[PDB]
Every structure is written in structure tokens, then in C-alpha cells.
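Reading through the C-alpha cells given below for one structure.
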There are 2 protein chains.
Amino acid sequence: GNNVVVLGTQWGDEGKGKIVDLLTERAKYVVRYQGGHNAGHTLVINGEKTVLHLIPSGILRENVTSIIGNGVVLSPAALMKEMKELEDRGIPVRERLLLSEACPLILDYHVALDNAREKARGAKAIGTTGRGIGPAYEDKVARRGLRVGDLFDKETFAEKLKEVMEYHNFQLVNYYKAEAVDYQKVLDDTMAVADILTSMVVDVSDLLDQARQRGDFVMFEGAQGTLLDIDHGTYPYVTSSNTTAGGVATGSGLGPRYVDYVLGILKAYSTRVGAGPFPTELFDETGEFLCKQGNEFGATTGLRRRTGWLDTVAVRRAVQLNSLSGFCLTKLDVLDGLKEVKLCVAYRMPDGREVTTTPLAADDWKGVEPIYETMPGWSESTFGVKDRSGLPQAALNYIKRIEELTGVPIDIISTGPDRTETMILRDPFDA
Amino acid sequence: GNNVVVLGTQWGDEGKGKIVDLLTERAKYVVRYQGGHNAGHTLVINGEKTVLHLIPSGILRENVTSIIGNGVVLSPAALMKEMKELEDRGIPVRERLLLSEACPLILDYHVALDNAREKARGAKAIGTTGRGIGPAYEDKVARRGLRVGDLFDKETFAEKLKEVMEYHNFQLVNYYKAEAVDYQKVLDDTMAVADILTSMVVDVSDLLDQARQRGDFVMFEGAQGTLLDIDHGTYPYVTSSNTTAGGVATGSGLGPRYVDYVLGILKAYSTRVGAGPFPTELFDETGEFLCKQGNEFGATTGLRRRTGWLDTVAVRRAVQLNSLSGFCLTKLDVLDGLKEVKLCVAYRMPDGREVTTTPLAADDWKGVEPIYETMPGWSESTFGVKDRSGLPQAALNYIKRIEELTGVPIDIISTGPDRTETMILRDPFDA
Ligand SMILES: Nc1nc2c(ncn2[C@@H]2O[C@H](COP(=O)(O)OP(=O)(O)O)[C@@H](O)[C@H]2O)c(=O)[nH]1
Ligand SMILES: Nc1nc2c(ncn2[C@@H]2O[C@H](COP(=O)(O)OP(=O)(O)O)[C@@H](O)[C@H]2O)c(=O)[nH]1
Ligand SMILES: O=P(O)(O)OC[C@H]1O[C@@H](n2cnc3c(OP(=O)(O)O)ncnc32)[C@H](O)[C@@H]1O
Ligand SMILES: O=P(O)(O)OC[C@H]1O[C@@H](n2cnc3c(OP(=O)(O)O)ncnc32)[C@H](O)[C@@H]1O
Ligand SMILES: [Mg+2]
Ligand SMILES: [Mg+2]
């Protein structure tokens, strides 16, 4: 299919960055359609690590035009920081990166707010990445936030910014009893970059409609994961954007009927950073194992990540929410050396009922317990293996079992962090 | 196609209610996926008017199950009010209506807030319908708002509600210097209806995935219109939800790949209630005419509606944003008796540039001017006509011209408010 969507089917960090980088070889465009720099994508090419947050993961391929879709909450400071870093490394970002004038801006007060709220919640704290994602989205929805296109008139921008800031400042000092955020500091930091920012603007919907009508290969890059969806995730322990395939058309402006294949990234084992339900969470040795081997620590905040077994029930919600076309089994190489692996196939609800469907809001997950299927592990190494043949049968069964349990084929299997450490069984672009 | 989406291509009020009611004859389900009771849908069957706001327009057909999707901001008071009204009229709502536990709740403070903000904006006031749509969506995104499923535990609900209310109350009295909203009044009004509310809950995504897998005819009913889209509309003069086809999958939980046909409702002339850009707005006799004949006054607030000529440029943005499959030319009967009609085919930008693309945010529409195409009108009456033959050639040309100018066929033509006063040239369900 021409328009391919790559997204996380769990709670982020499944490995979208690598896969997006990999798959963009044949792509004309790559589009981020939601989130901001809370995202953390690690690309590894012949050993060279590149960590992207706000910039689309297709930025390393000169044949691809990376787009920041209107859905993205964009931090000028964050963009500048990343651009500079890639530029020093030979990546002419400004030559490859375009962006929507409709993108809301993440300015300092947003982080001020993000921190304050987080504080206020005390114990039942969400565990947000500390960027100002939440407030930026709130300001969008409230229709008071600033967007890229607001920089088209700096004086008017100073007017709007003065307003929005006094408004937020009042809340910060009087209610939160927190320090105000200096309006002039913000206006200044902003105006300095404004010109660079404005230079990358393009009418994204139209560009995408044109690309679409030409047949251009376009990849949409997801941020965060399905279960962190503001609507469909473990609310309120979620991110503030729709991480489900529906955000592509809303955050890019491309009509929904033009999505061709939805590729869902699947970690082979589960992780979460932030508070919230997690039935298959492990707190034992194997958990520790899964964490160490997988080097599970957030690419955007370091914070160790919670680990647990893959959960076909949660994965199955992801399948329906996103119209999955196929999966990209990632980190299989991490299971190597376990005596046995297991998949959560059903949930035992607190009233005794057994169910193969997930609850929605966090409180409804309160006391659910996982009912497992236990498969034999494999001692052979699968790291770097690039052909099914190189995988032991135990691994092949685990893979088939996931397919059986989900009804979606594993078209791509990843066995290490490096771009080429992958098995492309079915390339979504031909699919 | 099995899953058909019906939405407004302009600024609301194109006539979704009638069309949805009409088209649901063959439907198993009808789903609202966004907005709340700011919407106003007028159904007319053999002269009997029915005005829906929050309840899906398929509620009058016992063969159809009406669903309030998670995307909808739901006012318990509003729901109760409408249910009662339909029940007295022989409509057993509770028997036909189901709803998502994920729907955020619109409670009193939300209206308190909606009013306060509106006040604060003074002159540059959005012109929101006065329901608490904006705040309810903000509370959603901020992850502090209450949802239907929160009623599954009334004590915890009282806890969460006490919190959210003190929070908002502080803002209302100290900043806005407005009157606080009584927590106990809210908790009470809510708890009284809670049980009814909870009784209608269903897991909508799953139900839709099942329906989808059965082949069931499902209609998604849009609220508001494309150009009022929070992301793609004339921001900030927009509604707080994505009125574009992308909201269907986000606000219903049905995977995006399962949308089959997107039907866009097209008024044949333009209207707007609320502040904001409107290039083809008319302030002359014909405007007055268009308003009087069309009886253009908001079904949700009465407020006279601004009128202007149809705008192919704005309509064309709608075509790409929503992947339109076809149009439903509505109110054609209203043009009868004009000497000449005209369509805006291009925009003359303020720097002299001529463009066939629309700007996004309001300020960017600032001084655009419409460049028209002037077609001969028609004196014959088209009211109630149900066969193309009954339409004068002048009308047929106007219709073909819209098709030529947009590239989307007019599969349905409506010539009066009554259900049967329509021409179904291509029924989306077979399409
Ligand atoms: N061992 C192993 N590491 C992988 C594999 N695929 C990706 N990685 C690494 O695992 C991490 C994926 O987390 P992250 O980059 O935050 O993924 P993203 O947030 O979804 O883009 C990064 O450290 C990658 O370098 C794989 O198949 N095996
Ligand atoms: N004259 C005329 N009225 C129509 C036609 N279709 C619908 N109506 C009426 O025009 C209005 C449509 O506005 P509204 O009900 O608010 O549409 P909605 O908000 O899109 O559901 C209602 O008064 C309908 O009764 C039509 O083809 N001709
Ligand atoms: O308001 P926010 O800043 O968005 O934080 C809210 C919640 O969402 C989580 N979170 C945010 N981005 C995440 C991410 O990005 P990628 O998978 O794309 O690499 N991966 C994993 N978890 C992520 C935070 O942990 C928290 O639970
Ligand atoms: O915050 P809000 O309460 O949503 O108001 C914001 C803006 O959106 C407009 N508006 C809201 N619902 C509308 C509607 O519903 P239907 O077309 O579905 O019948 N039709 C037309 N205009 C509508 C208001 O006029 C205002 O411009
Ligand atoms: Mg990451
Ligand atoms: Mg209406």
C-alpha cells in the first residue's frame, strides 16, 4: 500500500524509530501526526546511535521529506536543539524537514504547568515526561494556544502571547503558588527562532493530497502507543493525543480513506514508563532479566521501564482500534535464554468472570489478573538473525502463536537495534 | 459500502439530521462520534418535526440502535431532557440508545466556564453555543474530567467530582470573579440520573468491530462541519472536536480502515452561526432572501445564521480532509426564484495572488475575497421534487458545475425538510 502507518501497539517504546527509519528507504515522505518531544526514538545504523524526539525518524534519509503534521505539539526550543544536533552530524535538517503552520506551540509555561499539575496530583501522579505536552494540547482545544502560523505576525504574536501568559501566570502563582514564567523571556526565545520555524512551513494536507494522487510512498510515524491514547488508553494514565491510527488523518490532514496499511510495532514483551494498569507486569527475576537484556530505560527520560510479558488481550484491543494490517515483532532477540515464555491470553476479572477483552479507564483495570499460556523458551541466540531459518523452532512457534492469538500476521521481525538486524517478511509498501 | 459516514462539509447545519434519518432505513446502527448537544438536528417526517441535539438521528427508527460514541461530550441533564421528550412522543429511547463509558461528562461548571471564557474574550468572542463543550473537551485532554464509567463507583465519583469542582470553582470566583458552582447540587443532579446513564453503557469499539465483521450497516453521524474542526477549521473560531472524518475512528473506536463511504452534506448555499471567516458571506438582499427562504436560524440557539454563496474553494478543502465519496446537495429548493446563482471558484488573496486553496487559521482569511462563477438561476419550483426530471435544466447545470468544480458526485439531492423530499441517485450502502 502507498500510505503506510507505523505505530506502537502497546505503551510506547515498541521500536517505531528503528522500523520507520528502516522502512523509509522506499518512501518519499515521512509524517509525525501526534505527540511532541515526549517521544524518544533510537535509530542505530552500523552501530551509530541517533536519538530523535520531535523530528520524524526519516530525517536520516536524504531521499525522504520529513513532515511535522499539524497534530504535533511543537517546542521551538526542542526543534532547534535537535536540528542543531543532527546538523553537526552531517544531517542538513532544514533541507529535509517541513512542518504545519497549524501545529500548536509548546512554550515554557506549558512545562511550568506540566510540573505544577503533576505536583498537585501528588501520589496519583500520571508520570508525564515533563515536556509541556498536556498543557499545549489543552491550549489547543481551549482555542487560546499559539500555533506556528501565529508567527506570521510578530506584533500580533506578542499581543496573543502577552494574554495567554498573563492568564497562565495568574494560575501558577495564585493557585499553584508556583513561580511565574517571564513573558519577555518567552517572547524573546521565540522570536529568535521564529524565522527558521516559519521557513519550514508547508500546507501539509494539500501536499499529502497531491502525494496521494501521484502514488507517492508516504509513511506516517506514530508516537507513544495505543494504550496511551487519550480516548482509548488507560485514562487518565495516558498521553494527551490519539495514538491510535485515527490520529493520522486528524493530525496530518490526509483523508482517512487513504490509509493503506497500518503496521503495528509489537515488542515481544511489555514495558511501561508512567503510572497505570499493567496486568502482565513482572516484579521478579525474569522482569529484571527482560529489563536488563532489553536495556529498558526511556529514550526520553532514562527512567527504568516496567516490564512484563506480552499481552495478547491488550494487543488485541490495539488490533481493532488501529485496523492493524500486520505486526512488526521487535526485540525477539531479548527473549533468548529464558526457560519458558508466556503470553497473556485472557483476563480474570475481580468478580470471577474470565474475559478476552480489556477494560478502558484505569480504575476498571484495578484488580484484573493475567491468565497465561506458557510456551517453551529457546536458548539459541536470535540476535542479528535476518532469516527465519536462523531462528530456532521454539521462536517460530512463539511467533505463530502470536499470529493465532491475534489474527494479524507478523510481517516484519526485528532482532537487534541496528537498521539491518531485521527480517522483512512482507514489506507494507507492496502489501 | 457497509460503514457509511455522514458529515457536514461547511460550518454545520447542512442538513445531517434529515439525511441521517433518511439513510438509516437500511442501517443496524447509527453512531455519533463527536460534539455534544451544541448540535441541532431537525427531522421532519410527514410534517412532524423532531429536534435532536445529543441523541443520534437514527433514534426514530426502531430497527436501528443509536450509539453515543466515546468522542461525544455528554450532558446527563441534556440526555435526560431529550430522552423524556422523545418518550412522551412514543419513542422508547432507552430501548434503542446505547453509549460509551468513555464519554466525558458535561456538568454545570463546564457551562459556567463556557460563559466566563466567552465573557473574557469580549469583542473577539468565538460565539459558542453556550453548552459546556469547550471545557468538557479541555477536562478530557487534561485528564481530570469525569467520564460515564466514573459513575460505576458513586463514592469515588463524589471524591473526583469534589476535586475537579474545587479546582474550577477557584478559577471562577478568583479570576473570572464569577459565582461558584455548588458541588452538592452537581453531585445530586448527577447521582439521580447515574443509574439510567449507566444502564445504556456498552463497549462501543467491540460492538462496532463485531458489527463490522458481520457486515452490519452502520452510519456515523457527524456534528458541526468540516470548517469548524479544531485542527483543520478556522481556528480559533471552531468547535473543540475534530468534525472531519478522522473523528469517526477516534470518537467511535472503529478502526479507520473500516470507513467505506464518506457522504458530505452540502447546503447549495452557505451559512455560519458564530464569529469567523466567511468569504462568500452576503450582506445584501439575496443574503436576506437565502436566510428567509432557508429559514436560517440555528436549531440549537435560534440565532439567525449568516448566509453567503456556496464556496467550492472551502468545499474543496472539505473534499480532501474527509476523503469525500459523494455529496448530498441539500436545500436546492431554496435557490428557486433567483435571477442568478454563483459559486466561489477561487480566492483573491490580499497580496494579489489568486488561489484555489483555503488558508487555515482565521487571521489568515483576514482579507481574502471571493472570485465567483455566475450561473443562470431558475424560476421553476424544485421544492419536494423527487426526480431529476422535475428539476429545470438551470438546476441540473448548477449541480453538474458543483461536481465539475469539486470532482465528487452529488449522489443525493434534497428538496425540502421532509424525509421523503429527496432524490437518492446513489445510496452509499450499495456504493
Ligand atoms: N535488542 C533489540 N533492540 C532493539 C530492537 N529494535 C529496536 N531496538 C532498540 O530498542 C529501543 C526501542 O525503544 P525506542 O527507541 O524508545 O522505540 P520507540 O520509542 O518506539 O521509537 C531502542 O533502544 C532501539 O535501539 C530489536 O529488535 N532488538
Ligand atoms: N428547504 C429545505 N429544508 C431542508 C432541506 N433538508 C433539510 N432541511 C431543513 O433545514 C435545516 C437543516 O438544519 P439542521 O437541522 O440544523 O441541519 P443539521 O444541523 O445539519 O442536522 C432543518 O430546518 C431541516 O428541517 C432541504 O433539502 N430543503
Ligand atoms: O503527557 P506525557 O508527557 O505525554 O506523558 C504521559 C504518559 O505518556 C507516557 N509517555 C509519553 N511518551 C511516551 C513514549 O514515547 P514513544 O513510545 O513514542 O517513544 N513512550 C512511552 N511512554 C511515553 C508517559 O510515560 C506517561 O505515562
Ligand atoms: O464550542 P461550541 O459550542 O461548539 O461553539 C463553537 C463554534 O461552533 C459552532 N457551532 C456549534 N455547533 C454547531 C452546529 O451544530 P450542527 O451543524 O451539527 O447542527 N452548527 C453550526 N455551528 C455550530 C458555534 O456556532 C461556534 O461558531
Ligand atoms: Mg521511545
Ligand atoms: Mg443543526
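To match Swiss-Prot, the residue numbers of chain B are left as they are there, and the shown ones run 2-432.
The backbone N, Cα and C atoms fix where each Cβ goes, and this holds for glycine too.
According to Swiss-Prot, the experimentally introduced change B:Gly13 to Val is described as follows: Significant reduction in activity. Taken from Swiss-Prot, the feature GTP binding site covers B:13-19, B:41-43, B:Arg306, B:332-334, B:415-417, and the record attributes it to experimental evidence. Taken from Swiss-Prot, the feature Mg(2+) binding site applies to B:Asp14, B:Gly41, supported by experimental evidence. Here Swiss-Prot flags B:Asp14 as active site, proton acceptor. Under its mutagenesis annotations, Swiss-Prot gives B:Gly16 to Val the following note: Significant reduction in activity. For the mutagenesis result B:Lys17 to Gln, the note given in Swiss-Prot is Reduces catalytic efficiency by 50%. What Swiss-Prot records for B:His42 is active site, proton donor. Listed in Swiss-Prot as a mutagenesis experiment, B:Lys141 to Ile is described as follows: Total loss of activity. The mutagenesis experiment B:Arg144 to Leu is recorded by Swiss-Prot, whose note states: Does not reduce catalytic efficiency. Looking at Swiss-Prot, the entry for mutagenesis of B:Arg148 to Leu says: Reduced activity.
Mapped onto this structure are the features recorded in Swiss-Prot.
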{"residue": "B:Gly13", "record": "mutagenesis position", "contacts (Cβ under 8 Å, 6+ apart)": "B:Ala40, B:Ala224, B:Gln225, B:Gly226, B:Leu229, B:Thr240, B:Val274"}
{"residue": "B:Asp14", "record": "Mg(2+) binding site", "contacts (Cβ under 8 Å, 6+ apart)": "B:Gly41, B:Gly226, B:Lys268, B:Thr272, B:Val274, B:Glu297, B:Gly299, B:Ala300, B:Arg306"}
{"residue": "B:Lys17", "record": "mutagenesis position", "contacts (Cβ under 8 Å, 6+ apart)": "B:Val7, B:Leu8, B:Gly9, B:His42, B:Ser58, B:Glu222, B:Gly223, B:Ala224, B:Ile266"}
{"residue": "B:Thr43", "record": "GTP binding site", "contacts (Cβ under 8 Å, 6+ apart)": "B:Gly18, B:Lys19, B:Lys50, B:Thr51, B:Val52, B:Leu53, B:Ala300, B:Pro418"}
{"residue": "B:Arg144", "record": "mutagenesis position", "contacts (Cβ under 8 Å, 6+ apart)": "none"}
{"residue": "B:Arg148", "record": "mutagenesis position", "contacts (Cβ under 8 Å, 6+ apart)": "B:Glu102, B:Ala103, B:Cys104, B:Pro105, B:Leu106"}
{"residue": "B:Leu333", "record": "GTP binding site", "contacts (Cβ under 8 Å, 6+ apart)": "B:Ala269, B:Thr383, B:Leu392, B:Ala396, B:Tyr399, B:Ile400, B:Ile414, B:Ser415, B:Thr416"}
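Contact with chain A, taken as any Cβ pair under 8 Å, is found for the recorded positions B:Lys141, B:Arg144, B:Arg148 out of B:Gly41, B:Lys141, B:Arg144, B:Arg148. On the backbone, the CA of B:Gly16 (mutagenesis position) and the CA of B:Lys141 (mutagenesis position) stand 29 Å apart. Sequence-distant contacts (6 or more apart, same chain, Cβ under 8 Å) of B:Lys141 (mutagenesis position) comprise B:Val74, B:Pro105. In this structure, the recorded positions that sit close to ligand 6, with a C-beta under 6 angstroms from any of its atoms, are B:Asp14, B:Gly41, chosen from B:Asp14, B:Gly16, B:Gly41, B:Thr416. With the fewest other C-beta atoms within 10 Å around its C-beta, B:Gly41 stands out among the recorded positions B:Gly16, B:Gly41.
Around the Cβ of B:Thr416 (GTP binding site), a 10 Å sphere holds 25 further Cβ atoms from the protein chains shown.
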